[PDB]
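Participant: Before I ask anything, here is the structure I am working with.
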Amino acid sequence: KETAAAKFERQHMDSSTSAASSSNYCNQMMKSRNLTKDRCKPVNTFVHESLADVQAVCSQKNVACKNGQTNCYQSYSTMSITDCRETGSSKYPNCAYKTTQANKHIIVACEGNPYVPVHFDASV
Ligand SMILES: [Cl-]
Ligand SMILES: [Cl-]
Ligand SMILES: [Cl-]
């Protein structure tokens, strides 16, 4: 089974580009991070910052998570992110995603020793 920290990395980190370059970014990334294997994951955010910068959020501003847990953290700075969401035309195994690039604060839930991100809660 994948660890929670490793699943967060796979689903949410994309440190190799500064920003989405095209409308096809999400289609490509959702496929290659294996988020369309048996079903189309409906929504997923990628963060275009170093792993170290995202991990550092776990010692930044403690905020409530949407679900009422208290282990969420909001980045002090905005980060380059891309939101991927299925469009009307999406139908497994032919998933189809809208790509929306933005620069926003991220909010992550953190757990463990080391205390690292395990869920992406939201952007602001
Ligand atoms: Cl791990
Ligand atoms: Cl995988
Ligand atoms: Cl997400």
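Just so it is clear, chain A uses Swiss-Prot numbers, and the residues here are 27-150, in order.
Determination method: X-ray crystallography, 1.0 Å.
A Cβ is built for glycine as well, from the same backbone N, Cα and C atoms used for every other residue.
Feature annotation from Swiss-Prot assigns substrate binding site to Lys33, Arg36, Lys67, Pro68, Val69, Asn70, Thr71, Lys92, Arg111. Looking at Swiss-Prot, you'll find the mutagenesis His38 to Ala noted as follows: Loss of activity. Summarising the annotation, Swiss-Prot assigns active site, proton acceptor to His38. For the mutagenesis of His145 to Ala, Swiss-Prot gives this note: Loss of activity. The structure shown keeps the original residue. According to Swiss-Prot, the active site, proton donor annotation covers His145.
Just tell me what is around each of these and how deep it sits.
Facilitator: DSSP gives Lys67 (substrate binding site) a coil state; it is part of no helix or strand.
In the three-state DSSP classification, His38 (mutagenesis position) falls within a helix.
Within the same chain, the residues at least 6 positions away from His38 (mutagenesis position) whose Cβ sits under 8 Å from its Cβ are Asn70, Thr71, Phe72, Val73, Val80, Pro143, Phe146, listed in sequence order.
Of all the Cβ atoms in the protein chains shown, 19 others lie within 10 Å of the Cβ of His145 (mutagenesis position).
The secondary structure of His145 (mutagenesis position), as reduced to three states from DSSP, is extended strand.
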Participant: Taking the Cβ of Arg111 (substrate binding site) as the reference point, list residues of the same chain whose Cβ is under 8 angstroms away and which are at least six residues distant in sequence.
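Facilitator: Same-chain residues close to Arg111 (substrate binding site) (Cβ under 8 Å, separated by 6 or more) are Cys52, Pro68, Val69, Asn70, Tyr123, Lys124, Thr126.
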Participant: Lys33, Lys67: which of these binding-site residues has the sparsest Cβ neighbourhood within 10 Å?
Facilitator: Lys33
